[PDB]
Amino acid sequence: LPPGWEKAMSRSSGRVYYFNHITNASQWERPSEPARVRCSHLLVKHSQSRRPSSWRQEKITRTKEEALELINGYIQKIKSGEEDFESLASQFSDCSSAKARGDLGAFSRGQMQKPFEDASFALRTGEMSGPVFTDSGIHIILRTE
């Protein structure tokens, strides 16, 4: 399995699924290193975020668990198709890159926070991560290139 993927057992169904411990993505299908990848991300800060402020809200008061619920809900709406990633990041991302539909443009290793970097280069083009915890908050990373 590609870097970070591992088999696990569904404790509801008993059916086998795959999770990645780098990106926090889990899926049912069996899954399938570039100098540069291109990502968008959706950020949801919390009161233990490095800077608990955003264009959305001068004083971010939600907790870290509440930040996770929101992220999980967004992950659910993206993955159901009831919303797409660009729409949610524009409305709800605590990162001012929301003004560019999440897009951060392309980067290489050594520029970002290491957990974000790791999740990003362990995404395949067109893949979305799970919640990705950094000091800014919790991320949904989409790798677009």
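Swiss-Prot numbering applies to chain A: residues 7-38, 51-163, in that order.
Positions of Cβ are set from backbone N, Cα and C atoms, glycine also.
Among the mutagenesis experiments that Swiss-Prot reports, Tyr23 to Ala is described with the note: Reduced affinity for KIF20B. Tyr23 (mutagenesis position) falls within a strand segment according to DSSP. Within 10 Å of the C-beta of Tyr23 (mutagenesis position) there are 15 other C-beta atoms, taking all protein chains into account.
Annotated domain 'PpiC' per Swiss-Prot: 52-163, in sequence order, evidence recorded as sequence analysis.
Quoting Swiss-Prot on the mutagenesis of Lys63 to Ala: Loss of peptidyl-prolyl cis/trans isomerase activity. No effect on the interaction with IRAK3/IRAK-M. Abolishes IL33-mediated increase of IRAK3/IRAK-M protein levels. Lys63 (mutagenesis position) counts 24 other C-beta atoms within 10 Å of its own C-beta, drawing on all protein chains shown.
Cβ environment of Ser71 (mutagenesis position): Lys63, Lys77, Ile78 lie under 8 Å away, each six or more residues apart in the same chain. For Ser71 to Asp or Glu, Swiss-Prot lists a mutagenesis experiment annotated as follows: Loss of peptidyl-prolyl cis/trans isomerase activity, nuclear localization and cellular function.
Sequence-distant neighbours of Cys113 (mutagenesis position) (same chain, six or more apart, CB under 8 Å from its CB) are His59, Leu60, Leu61, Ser72, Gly120, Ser154, listed in sequence order. Among the mutagenesis results in Swiss-Prot, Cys113 to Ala has the note: Loss of peptidyl-prolyl cis/trans isomerase activity; decrease in DNA repair of double-strand breaks by homologous recombination slightly less efficient than that observed with wild-type protein. No effect on RBBP8/CtIP. The residue drawn here is the original one.
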